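Report on the structure given below.
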Amino acid sequence: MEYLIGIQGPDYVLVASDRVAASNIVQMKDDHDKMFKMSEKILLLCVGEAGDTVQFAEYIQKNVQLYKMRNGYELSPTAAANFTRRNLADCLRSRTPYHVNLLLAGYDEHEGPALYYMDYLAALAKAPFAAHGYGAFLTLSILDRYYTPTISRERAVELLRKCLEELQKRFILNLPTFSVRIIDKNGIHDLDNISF
Amino acid sequence: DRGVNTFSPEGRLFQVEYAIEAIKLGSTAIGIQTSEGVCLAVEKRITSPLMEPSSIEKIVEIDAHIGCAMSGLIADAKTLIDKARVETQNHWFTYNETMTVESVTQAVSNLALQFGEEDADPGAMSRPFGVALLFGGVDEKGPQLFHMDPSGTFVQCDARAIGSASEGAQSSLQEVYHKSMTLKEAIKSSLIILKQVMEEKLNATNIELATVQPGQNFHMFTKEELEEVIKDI
Amino acid sequence: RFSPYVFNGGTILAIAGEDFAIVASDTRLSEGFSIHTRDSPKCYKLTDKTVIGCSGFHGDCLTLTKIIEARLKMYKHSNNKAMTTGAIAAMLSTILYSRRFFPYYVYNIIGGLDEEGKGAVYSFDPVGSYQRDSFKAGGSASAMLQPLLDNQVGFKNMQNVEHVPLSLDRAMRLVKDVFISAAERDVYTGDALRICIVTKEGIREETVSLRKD
Amino acid sequence: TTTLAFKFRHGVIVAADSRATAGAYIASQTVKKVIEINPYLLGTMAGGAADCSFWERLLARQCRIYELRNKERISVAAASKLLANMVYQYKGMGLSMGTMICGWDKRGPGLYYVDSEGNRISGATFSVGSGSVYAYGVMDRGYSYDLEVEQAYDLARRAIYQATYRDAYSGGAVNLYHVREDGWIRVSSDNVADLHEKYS
Amino acid sequence: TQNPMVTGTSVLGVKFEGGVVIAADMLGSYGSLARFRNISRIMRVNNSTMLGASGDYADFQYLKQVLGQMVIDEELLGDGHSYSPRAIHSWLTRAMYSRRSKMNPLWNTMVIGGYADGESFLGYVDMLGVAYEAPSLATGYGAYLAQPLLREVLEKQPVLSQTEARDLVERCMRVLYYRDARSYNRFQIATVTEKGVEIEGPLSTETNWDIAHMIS
Amino acid sequence: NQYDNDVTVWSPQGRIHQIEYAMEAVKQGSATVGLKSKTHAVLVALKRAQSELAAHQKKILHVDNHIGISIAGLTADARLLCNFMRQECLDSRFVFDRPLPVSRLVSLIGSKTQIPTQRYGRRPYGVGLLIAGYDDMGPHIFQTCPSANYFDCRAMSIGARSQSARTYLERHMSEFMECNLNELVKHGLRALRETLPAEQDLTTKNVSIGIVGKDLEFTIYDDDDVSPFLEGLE
Amino acid sequence: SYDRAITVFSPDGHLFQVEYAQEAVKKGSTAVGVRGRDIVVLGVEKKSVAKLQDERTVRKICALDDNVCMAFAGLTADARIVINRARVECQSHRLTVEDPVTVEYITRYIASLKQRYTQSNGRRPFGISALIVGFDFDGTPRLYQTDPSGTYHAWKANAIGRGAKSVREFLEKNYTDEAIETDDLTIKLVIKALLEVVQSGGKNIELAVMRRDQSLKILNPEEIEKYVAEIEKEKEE
Amino acid sequence: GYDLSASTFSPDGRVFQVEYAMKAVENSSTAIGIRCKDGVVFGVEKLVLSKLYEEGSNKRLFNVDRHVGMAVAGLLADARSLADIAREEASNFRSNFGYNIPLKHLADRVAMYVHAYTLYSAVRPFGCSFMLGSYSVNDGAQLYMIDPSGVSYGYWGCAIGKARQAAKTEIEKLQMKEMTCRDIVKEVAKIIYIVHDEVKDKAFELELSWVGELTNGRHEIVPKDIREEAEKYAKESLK
Amino acid sequence: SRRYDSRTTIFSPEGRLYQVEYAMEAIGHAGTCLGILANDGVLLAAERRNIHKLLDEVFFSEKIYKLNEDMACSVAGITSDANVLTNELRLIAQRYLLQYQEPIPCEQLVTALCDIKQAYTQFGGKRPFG
Ligand SMILES: *[B]([O])([O])[C]([C][C]([C])[C])[N]C(=O)[C][N]C(=O)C1=[C]C(Cl)=[C][C]=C1Cl
Ligand SMILES: [Cl-]
Ligand SMILES: [Cl-]
Ligand SMILES: [Cl-]
Ligand SMILES: [Cl-]
Ligand SMILES: [Cl-]
Ligand SMILES: [Cl-]
Ligand SMILES: [Cl-]
Ligand SMILES: [Cl-]
Ligand SMILES: [Cl-]
Ligand SMILES: [Cl-]
Ligand SMILES: [Cl-]
Ligand SMILES: [Cl-]
Ligand SMILES: [Cl-]
Ligand SMILES: [Cl-]
Ligand SMILES: [Cl-]
Ligand SMILES: [K+]
Ligand SMILES: [Mg+2]
Ligand SMILES: [Mg+2]
């Protein structure tokens, strides 16, 4: 069961996600990626029900890309988060609700870094850090304990590592590897996977 | 001005008669049916050396056993070809067998008079298709060539030309055709005739040729295979 | 809670031979603990080369055979030939699946001749899964018949026996025996056995008496 | 059912059992669970027999249309996505399908798991069906990208076999296929009773 | 109908040489209440065909309306074709199946009797579209109490005269009055022959109560 | 002129020029003939060939086991109407488990084909049919027209030079009822032969034959299968 | 809804609405396309000049997706509708096939949109032709042209709009393996081709390039008049 | 011009498309109805355009309900479509109200349907006139006639088609109020023979139907022997 | 009905759309309306046609419309048509704000309305907006 985490520093956002795709009692994939690139400076991280997660994430992705092609510049993180929200809320009482939980991470030339949290009901909250999954229950207090708004990117990767080590120790599920990426003024960077 | 479904005093639909005239603006295409297979040959009609000849496709595969040659307003042919393709795949889906050439031709021909402006969907067909088609293939009846025009009339032919020089080409076909003719003779015959009727000097880039045979699937001739056949002619 | 289904019983069987196919069924039509009629066979002629057996909910048996009959004519009209055994089977698969969310409560077995004149059997589940078999039992007593056929036609679990071709006269003698055995133990199977033999010469019919209790 | 597939240096191995069941009644021992979508693409079937065979046949139709319209072989990614998008509309309606889409295209050997819950994932090895857990154990202890061809055939065969032994719902025969760069080949069909004789 | 309201009980039918006879009591019951004690549950469809209905009486009246109007529509054409008993039976099979398949059945079980071209026709159709033909029929409790007597007679003698079929129907109606708590001793008998369809009634059966004094 | 483009426009003489024009489509079709005896209904058609290397257009179509048609006029309209007839026949077998009576089918065609003659932007059907059938009332030959009117016939011919064929059929019709099948088909073939230029003859390439009756489902004879009927026009 | 049949046949097989739409294309500004070896270049005329214009707002060269772009000639409002439809479609393709479109796919899509508006009630045809360029997954460069009828072909080089006849004549004599051996010469071939028809040369040529993978670069006036001088002084010699 | 559409009045307030449709009726051969003491009798001059047609082909007398007959003149395919409208209106009346449609109400309903085709460019007026006849003990004998404008009136006697006036002048000679249907059929046959122009049109069939006390209120074809006697009376009366 | 249809959405023989051109003639007769961009702002200045002595002066302008928080327009042509378009402009701008929670960029608003105007020249058989 799926884990997402985001940490926003002064000029970057760091994100990570587990790499497991599971089914019944087996891990069926150990290099799964739960991140979707929306634009040069926007990642959507999406978990939840099978089928709804990809269908929803890719629809949003394609529409964000379309906006870029029509207009010549990109949606800001905030505008993308609100677009994501409107779609999810608008479907909530429809014949096709999407059962998805999301983080949206982004860097805007003028607003700086942003991290947004959304649940399946489509409540949207901006946050300095956030997490989804059962794993969030064991890691949010580690983030409250050690996060500061000026946290450097090296220390954010350390803080991330403390959370991921806590899942190894204390969580009942076998989540042995995580995708890590950072977003800043120069776009989206892949970091090394954190593995156990 | 009158509606698109108006009859003339001779009992023809004006729009169909005018669609039939548009076929005469097309390049010449030829089909010949033999006991060893059918061949389809068509003049490309290159208008500039800057054009890529391989982007002119006037012969297309419908299914492995069925090809189609077209003449007239080529853009109109796209929905007809697509419909032939979808129908053969539906028939395979439902019945787990190949659709006969006659049956494909029939299914397409049921589109022909489906135009008009006050029975139908919010923007349905406003006019007939300006296209004639030769369907050539092999089914359990053996090799077969069928012709269809914008009236929706379709019929089997032993050999048939369509397009601009079709009279002319059809006379030469009467002259050379026989029921026991081989496929290789039909190929040569159809290129000799294209060569007569074409304004440009025939060569291996300004024509296309395809065959279907009881042995073998729809086959578009490559440049090199065209060049080989062109030597004798 | 009106139920749209009821179970009406019936046992079907088909056997492919080298140059024949047998389709057989009992003729009892039941409901609850009652018999509706002793003379309701479960086999229906489709073409000169193809017979279908249908059991289960009789309301759906009737409807589905009428739909098949209409679709055979429609095919013949648009393609100018009779449907083959194989094409009938592929078609039936799609007709069954069209009701995937309110199924035809029918077990189908097609018996006939293929395009080389060999015996062909196709067996179906109610929503349209199918395959070609060498023989197959269906319906109420299928679990009683199928093992005997596995053993005696398929030669399964036997050592030291020559795998000879199945003659018509042995297949017939098998078909009568398994139904007689089924009528001993399945309450739904009884009254009479109807056998259709499909060969190049056409389709012929035998009927054998079964127990009436 | 037990089905499995794995990518390796020489393509993709695909294997299945052949049993169908209606509750605990064995309805067939001779089901073909590997569907030939085209000469370069296989699908496997596990779950509802009608559901798998309908939707995979429909996938075959659509792949063929695609090929006629675009004048090129469909990619394994695109085939698997067509299937995923077709079944997604039906989630919640009780479809039961677990499929592997197995080919070789311009990205090389290709393997995707697709099911009626809406999953679609690429990967190196998968097993699907009620016997999958048994197959995983054996497949996982023997698998390597650098398996020789015959070692790979041996592994697939043995994994399905072991699943047929533990799982009441898997049996019959082991049917084995190999997707190579110039097309798939059917490699063998071995009855489980004959494989038992051999493995002891 | 989801919930039947006023209902009728068994309908009987038996073929005889030169025709068919059907029987049905004249009762519409409302639960256990014998509410409407003089209603006909038999319809003359046309000259060759008659219909008896069990189950919901309003649904029967709707079928009567629809089928009656169909026969009128056909007679307007005056073209030498009429619906046979078999055709009517087919139509009814389809109508009932179709209503079942919309999860909104017509809550009836019917017996179609007819005579056409020298053949007796007797057919059953139920609310689910289950339909078949047989030399005798009995819906409801008739299936348990009447049909055994019918079939036992028919085995010993498959071809009955008109007066034998009629005596046999009277015996079955008596048994039903004894043993079906929703029956009533007031019934109609309808007969179809070469000459057409006749409906007789109201009829009653004699009953014997001697067993009331054989308890001690 | 102002009255001849729209099927909704009555002329001042109480005519509809679009209906009349649609009837011209039938007069220019190749001839066909229909006739009947006490027990069989026969259709005979001439097939026109576009070139010496073309097959010859289909003129006779299967509707149901007891019904076939012959066509003259726009082929696409013939197929549309034939498909409607097929479907009405399938419906009657599905619902009533018996063949649709031929005259009821023909009433259906009349009602169907009338509708577009009264609505703006629609057009008549540009096809005439001869309909051969057998039912409880015996054999039938009916004729349908683009006007939506239809006719119950002892015999009939429509298409080009069909007047000759009608004259022949009037001349011999008192014989038709008592003819055996062979006689009846020959009479159909001779009527059809009257429609031809003096040079030309009936051949196995240009003649098509349809037969239905008491003992015989609707059957089409083409190509080599017509040779028996053509021999002994003696 | 309005269902009038707008595009109909006339005697002798003409579709007058389509021919009239082709007249609108001919009054549009000249557009030119050349397919290089590892580059593709579009250039377009004018259209009106005018010092008070914001130049950014009237480009006739448009990205459809990262790997495909287009120029058009004809009715600019009509073009905008086609361009936005093609952009939506590129995103459907990426959705359902997870590859970018080929240039041929999107060309085929545009062409069949155009064909449909010649055969559907209530609509007139689009008054545009388009030159569509880019690269396929395997690196092959591509130039396609569509016209109002819905016909489309691939070209080594081509022009549409006013003066297309003479610009095509020039390309026919000047398009050789030499003239496209490099990027600069390919770009120069387009400018020379325009400079034949371009009123007050030039000044008002807009130009854009697409390199294998590297995505659409529009050249700025400073970068253009560099090539203009570099070609004009070579033609003295 | 002012005569192309039923949605266009002329400057004198006429609807020429309706008047042209009426001309179609006036070109057709003649049909008559007569109401009498105990029912209504219809007769039609049915012109035989070819000897190849069967006796009975192209009927102009229809049953629209078991108690209602219809007699037509004009474009026959339009008349048949109107017969089907009338049939459906009768059928739907019985289904909704539970009894046989009264004649006058049936006439007024189909008249309004006819009238609806005289307002619009989207459709053309029916090219037919028709009579409706019935009888019941409660309502007596009733004969209505409806024309292409949709006007509907009741009549003692009525004629439509091309010898309309010649027919009416003969019908006026009868005291139809005091005559029975059996006497009237002969007079109907007689009048059709009077107004038939044997020079201009060579061959016709007489078609006869009736509804009255003698048919128990059912609309029926006149039996063959009565029709033959009536023709013979008419023919010898022509003398 | 084909006789009465004036065919507002078809090409003329030179590839022109006459209704569009005729509409542009109506505009050329309306009040003069100019726009001027500066470094610190933008302006609209328009001729008033509503100048009769007895007019009552009840709105804040005659031809200047606020579209949203950051935009305004002026118009030349048929006034009632302008009321329809400006109302549609306000709707588009609020649909965008709803969806993205930021104001519509200027050129995207203009483009969105222009696609409506374009559609009126291509299908529907209606007169364009003047
Ligand atoms: B396997 O998943 O165990 C197998 C795969 C298919 C392709 C054969 N599935 C089954 O056997 C599941 N059974 C059925 O779908 C079924 C249902 C019914 Cl109602 C009747 C017979 C059968 Cl086989
Ligand atoms: Cl031609
Ligand atoms: Cl197997
Ligand atoms: Cl596709
Ligand atoms: Cl994946
Ligand atoms: Cl009562
Ligand atoms: Cl009754
Ligand atoms: Cl014809
Ligand atoms: Cl035609
Ligand atoms: Cl007529
Ligand atoms: Cl004629
Ligand atoms: Cl579209
Ligand atoms: Cl151009
Ligand atoms: Cl009159
Ligand atoms: Cl605002
Ligand atoms: Cl705003
Ligand atoms: K038993
Ligand atoms: Mg859902
Ligand atoms: Mg018992």
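In chain D, numbers come from Swiss-Prot; the residues present are 60-259, in order.
The deposited model was determined using X-ray crystallography, 2.0 Å.
The backbone N, Cα and C atoms fix where each Cβ goes, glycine too.
Neighbours of D:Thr60 (active site, nucleophile), defined as other CB atoms within 10 A of its CB across all chains, total 27. In this structure, D:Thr60 (active site, nucleophile) belongs to neither helix nor strand by DSSP; it is coil. Annotation source Swiss-Prot lists active site, nucleophile at D:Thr60.
Residues or ranges marked as bortezomib binding site by Swiss-Prot: D:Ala108. D:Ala108 (mutagenesis position) counts 25 other C-beta atoms within 10 Å of its own C-beta, drawing on all protein chains shown.
Quoted from Swiss-Prot, the note attached to the mutagenesis of D:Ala108 to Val states: Displays high resistance to the bortezomib, a proteasome inhibitor of the chymotrypsin-like activity.
Quoted from Swiss-Prot for the published mutagenesis D:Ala108 to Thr: Displays resistance to the bortezomib, a proteasome inhibitor of the chymotrypsin-like activity. Displays high resistance to the bortezomib, a proteasome inhibitor of the chymotrypsin-like activity; when associated with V-109. In the three-state DSSP assignment, the secondary structure recorded for D:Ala108 (mutagenesis position) is helix.
Sequence-distant neighbours of D:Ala109 (mutagenesis position) (same chain, six or more apart, CB under 8 Å from its CB) are absent. For D:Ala109 to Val, Swiss-Prot lists a mutagenesis experiment annotated as follows: Displays high resistance to the bortezomib, a proteasome inhibitor of the chymotrypsin-like activity; when associated with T-108.
Across the structure, D:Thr60 (active site, nucleophile) and D:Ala108 (mutagenesis position) place their CA atoms 10 angstrom apart.
Checking the recorded positions D:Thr60, D:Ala108, D:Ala109 for a CB within less than 6 Å of any atom of ligand 19 leaves no residue at all.
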